[PDB]
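Novice: Before we start, here is the structure in question, set down as structure tokens.
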Amino acid sequence: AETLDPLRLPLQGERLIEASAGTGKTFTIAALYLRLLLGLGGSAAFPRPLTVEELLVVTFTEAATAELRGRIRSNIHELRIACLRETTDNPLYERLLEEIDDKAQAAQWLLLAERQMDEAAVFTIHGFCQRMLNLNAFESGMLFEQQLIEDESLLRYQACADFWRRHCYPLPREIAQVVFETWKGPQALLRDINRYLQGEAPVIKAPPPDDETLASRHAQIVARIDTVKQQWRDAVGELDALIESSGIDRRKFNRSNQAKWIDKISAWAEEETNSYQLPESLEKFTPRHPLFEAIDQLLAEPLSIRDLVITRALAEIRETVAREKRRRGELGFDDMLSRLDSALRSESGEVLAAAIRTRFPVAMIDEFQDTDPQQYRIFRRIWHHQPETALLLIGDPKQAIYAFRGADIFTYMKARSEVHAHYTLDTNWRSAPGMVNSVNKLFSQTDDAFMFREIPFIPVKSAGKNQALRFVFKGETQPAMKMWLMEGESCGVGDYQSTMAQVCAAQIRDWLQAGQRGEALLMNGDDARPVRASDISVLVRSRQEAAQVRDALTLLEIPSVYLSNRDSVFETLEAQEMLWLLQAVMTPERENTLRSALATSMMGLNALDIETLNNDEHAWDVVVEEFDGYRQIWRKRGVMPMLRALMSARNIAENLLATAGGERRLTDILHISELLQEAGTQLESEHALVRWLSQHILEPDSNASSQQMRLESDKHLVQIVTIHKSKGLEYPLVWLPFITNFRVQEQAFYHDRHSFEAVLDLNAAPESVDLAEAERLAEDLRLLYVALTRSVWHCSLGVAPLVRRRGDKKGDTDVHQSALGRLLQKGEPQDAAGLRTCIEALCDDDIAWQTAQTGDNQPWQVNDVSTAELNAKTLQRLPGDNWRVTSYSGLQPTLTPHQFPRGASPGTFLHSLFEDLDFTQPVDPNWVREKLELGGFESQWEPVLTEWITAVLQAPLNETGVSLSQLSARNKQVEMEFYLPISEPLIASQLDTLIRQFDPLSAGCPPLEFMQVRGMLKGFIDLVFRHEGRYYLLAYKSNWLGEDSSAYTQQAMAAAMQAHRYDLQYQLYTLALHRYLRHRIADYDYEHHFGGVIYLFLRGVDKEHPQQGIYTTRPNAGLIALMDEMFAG
DNA sequence: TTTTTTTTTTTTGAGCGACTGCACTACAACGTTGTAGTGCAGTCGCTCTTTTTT
């Protein structure tokens, strides 16, 4: 490998950057981005400068892409300022300014990059794949709109259940017995094959033939057993082997156990006494007959139906899942990669790759250790060897810890074998040089510490600015790495975990007890800082040991937080308390639910309070009244107003904040309230939200929004964090109590050392088990390097002679089977004294060891402080007056028109029929039939309706007898919308008396009550028309449900006007028409131009009665001026 | 077409592998007897990671 300079890197072809842990990878990416933008490098530069929309940056994590986009924007702005000023304070910016000759063109290009920074092509992998699938949809064959699903486990379980239905149901008893012996149901099969159903389907080594079913394999194994049974029945009754001292004389009893075994071939499990009939075991305890060799050949391979069922499941479930996702039209995260790989797999899609070479002629791929083989196949299809396009794989093989997710280091090894150039970052800017020297000493004990040839380790160099970092104790300067070797010969798992958790808690309380007195310090040069509880962090791997650490730390009065806690908030007691409270609010009549909800910990009442509440009837009546008020608020205002009124009236938030340990409960209550308010807007019914809350209580599924948050941020807590959640973070002091605990992989799923393909071995071959255990040990070594390279000042290790084997004292320990002991014991099996000598061999100034001391003196000291006085400002007046833009409604034989259905929708249909129809032209029956087809009414009503319309049109509506046919198109105006202002507070008592002073219809009609309305009033007049130089108004009322006879005279219409209070509407219409004719027509008189207002009841118009149906009214011409003066001011 | 009423939970780990004790034969020392290796049976620890992508 070679060293990497960001200003001398040739951006041609494929380059492989190996950025170590703690190095400035994001700074090197920003430097290369500025280099690609400005076109710097000279001979090693790009042939042409590129824009922002041509630089493709690929990073997996979305927050990492957002941080990189913000950092690149800040670097662009800083370089633009430094180019406008021709000076800077950074040496890399100084060399960047020294590399360019021109300043004005570079400043203009940086200004255009700052303006085009919003359209930057810095996306994720799946986002880039979705964008390329949606952009060039023709060559790929992708839909334009698709629905991404977050959870795929439901369809996978459905396809597994369908496979178990179509495969395990028609089996006979002799096969279903073996199927039940292999798996209890489809859940066990799904639990077995869930690591192979997702992602790329692996290639099965030595697959069964396509014509072999379960019955053929069962008959083959039955015949194989029956041949051995026949050979035992033929050669029975003889004994010719020599009797040995190990061979007891009870073997004939084992032959009797083999005498009762040959009865039927309905079973599947042979006897263990056949292990006594092996020639390789009898020779070690002279076998000449081939019956023993046939028994050994029968027991050479396990008789199992498991591999054929697993192959049929892997052939069926994935196909059913793909068919279901093609039917529903949905897509997944890996489905975008599979669609892009299938598009590039075709012949025309290669030209599509050239389109990608037309789109972005560069690629900088960050985090190349988390690369699927489909992703690298795509990136090799696009950017293998084409000119003028560059590929920059910036990654780290020592951080590939996501093999459980789908990543694979063999893809990185294939990429390293394919590319030619390698570059590495030498400087480390995070940790102290003592920790750097400890890491370079521990991992360089032997050659190829990661046990693979393509993953080399290089000694990194510490920073010059961080060479004075010292974690000092009361005695002297504490060393960097302190391997706490637990003393003993052999120990178990739980006892070792408990002892190391107690030792870690004792070290935490010793660092915190001496840290609050100014003894233990972090010193940078001469500056010092006391060690708080947030500096010490325990790095664990599993949830059980994290709970063990938390229980061993909370015993010594030390609070600790769990950063890797992914538990749902709906699985706590507070969700059940909120459910009980909502059930008491919804049904407050039954006292049982209210009594069960009042006694919860959210209310916080004693047993004496509950007894006095059951005894006193008046207090329970007050409780029922306030819960009915809460139900009224919940039905009128929603969820969060009811919850806030409940938390303010009961004052339970102050009581939960006063109680120690109730702040997390209060934050959980607030998050449950926020989720209930978020789910309550999408539901109309009130019980539906309660059923949704009970379902989400019964469903412990984890979503990104429904997870538990951090309870507090100001108070420092000991942060327990897993190794996978600590990648890229930073911690001052790190404790690793369970770094020696290891787990042996049992399944045979490995990768070939030549083809680099996933090989799944269904047979229990030892070579596949060893090749899987080698990859497991490499993953454990990578996890060890990740957990080791996160400390800055001090790291502590827990070493112990852990034995995974069940024997207590066997003379050897299994530390060589772990990751730490492979570096301590140099990959050799030793003893506890050998482990101690290997620990004491590598003793430097940075690496020390001490024995594990079990002992506690005192938990802690609280040292609490008082809280200052604080108050809240109060608003003096009301926030606003009653300003609202409202309307009039806000201030308030077989076929006949009498038999018309009375409703709002038929009223609007008749209003639209009278609006759309022309009054001059005769009514056409086909137009009425088309309008009834568009509306959806009956077709039989059409020939009666049109003649009724003509009966309406033949009836004149005027004091002189003017019909509607005499009105031209310019004279009419339909649906005039007006806005009327009013600046005074509209008093109902001052208005109703002014109406009753002039209007004769206000003799009855007691006055309506409304608030003071100041602002605007909307109105929609139906028709305004002029005739012989006089303006007239026309409105339509068509409900008229209660009349079928000719009783709709002027008295009944006046009674309807007094009941529905249309007098105010007609008076406002006259005022609006008067103001309109005053504003429009100059020299306007109200008595000269206005003629009256006509109300047209549609169901009251008769052919013989011209007066019935119409209602003409004229004001007194004195109410209009007073109403205008009142509305004006 | 009308109408009657009711308050009680319960269950749930099992195969893998060692520890220990008894019994039975092989074999050598003193026909009979003591020690060792192996098999069978009851009892008990233990144990089942990590996470994020529009």
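Following Swiss-Prot, chain A shows residues 5-289, 304-910, 938-1174, kept in their order.
Just so it is clear, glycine is given a Cβ too, placed from its N, Cα and C backbone atoms.
Reproduced below are the annotations present in Swiss-Prot:
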- A:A23, A:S24, A:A25, A:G26, A:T27, A:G28, A:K29, A:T30, A:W447: ATP binding site (BINDING)
- A:480-746: domain 'UvrD-like helicase C-terminal' (DOMAIN)
- A:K29 to Q: Subunit loses ATPase and 3'-5' helicase activity, holoenzyme has 3-5 fold less helicase activity, 20-fold less processivity (MUTAGEN)
- A:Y803 to H: Large decrease in recombination, loss of Chi hotspot activity, decreased RecB helicase rate, retains nuclease activity but not Chi-sequence specificity, does not load RecA (MUTAGEN)
- A:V804 to E: Large decrease in recombination, loss of Chi hotspot activity, decreased RecB helicase rate, retains nuclease activity but not Chi-sequence specificity, does not load RecA (MUTAGEN)
- A:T807 to I: In recB-2109; absence of nuclease modification at Chi sites (MUTAGEN)
- A:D1067 to A: Subunit loses nuclease activity (MUTAGEN)
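Each of these features: where is it, how hidden is it, and who are its neighbours?
Specialist: With a 10 A radius on its CB, A:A23 (ATP binding site) counts 22 other CB atoms from all the protein chains. In three-state terms derived from DSSP, A:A23 (ATP binding site) belongs to neither a helical nor a strand segment and is classed as coil.
A simple way to gauge crowding: the CB of A:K29 (mutagenesis position) has 20 other CB atoms within 10 angstroms, across all the protein chains here.
Sequence-distant neighbours of A:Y803 (mutagenesis position) (same chain, six or more apart, CB under 8 Å from its CB) are A:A25, A:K416, A:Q417, A:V457, A:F461, listed in sequence order.
Under the DSSP three-state reduction, A:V804 (mutagenesis position) is assigned to helix.
Residues within less than 8 Å, Cβ to Cβ, of A:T807 (mutagenesis position) and separated from it by at least 6 positions along the same chain comprise A:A25, A:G26, A:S449, A:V457.
DSSP assigns A:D1067 (mutagenesis position) to a strand.
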Novice: Check A:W447 (ATP binding site) against DSSP and tell me helix, strand or coil, would you?
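Specialist: Assignment for A:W447 (ATP binding site) reads coil.
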Novice: Give me the CA-CA distance between A:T27 (ATP binding site) and A:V804 (mutagenesis position), in Å, as a whole number.
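Specialist: Computed Cα spacing between A:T27 (ATP binding site) and A:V804 (mutagenesis position) is 14 Å.
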Novice: Whole-number Å only: compute the distance from the Cα of A:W447 (ATP binding site) to the Cα of A:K29 (mutagenesis position).
Specialist: 11
Novice: Spatially speaking, which of the mutagenesis positions A:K29, A:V804, A:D1067 is closest to A:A23 (ATP binding site)? Use C-alpha to C-alpha, please.
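Specialist: The smallest Cα gap between A:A23 (ATP binding site) and any of the mutagenesis positions is with A:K29.
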Novice: At the level of the C-alpha atoms, what whole-angstrom distance separates A:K29 (mutagenesis position) and A:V804 (mutagenesis position)?
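Specialist: So the alpha carbons of A:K29 (mutagenesis position) and A:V804 (mutagenesis position) sit roughly 16 Å from each other.
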Novice: I'd like the Cβ neighbour count for A:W447 (ATP binding site), meaning other Cβ atoms within 10 Å of its Cβ, all protein chains included.
Specialist: 14
Novice: According to DSSP, which of helix, strand or coil covers A:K29 (mutagenesis position)?
Specialist: helix
Novice: Tell me, how many other CB atoms lie within 10 A of the CB of A:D1067 (mutagenesis position), whichever protein chain they belong to?
Specialist: 20
Novice: Report, as a single number, how many Cβ atoms besides its own are within 10 Å of the Cβ of A:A25 (ATP binding site).
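Specialist: Other Cβ atoms within 10 Å of A:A25 (ATP binding site): 21.
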Novice: List the other residues in this chain whose Cβ sits within 8 Å of the Cβ centroid of the ATP site residues A:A23, A:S24, A:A25, A:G26, A:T27, A:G28, A:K29, A:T30, A:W447, in sequence order.
Specialist: A:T32, A:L443, A:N446, A:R448
Novice: Quick one: Cα separation, A:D1067 (mutagenesis position) versus A:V804 (mutagenesis position), in Å?
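Specialist: Cα to Cα, A:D1067 (mutagenesis position) and A:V804 (mutagenesis position) are separated by 78 Å.
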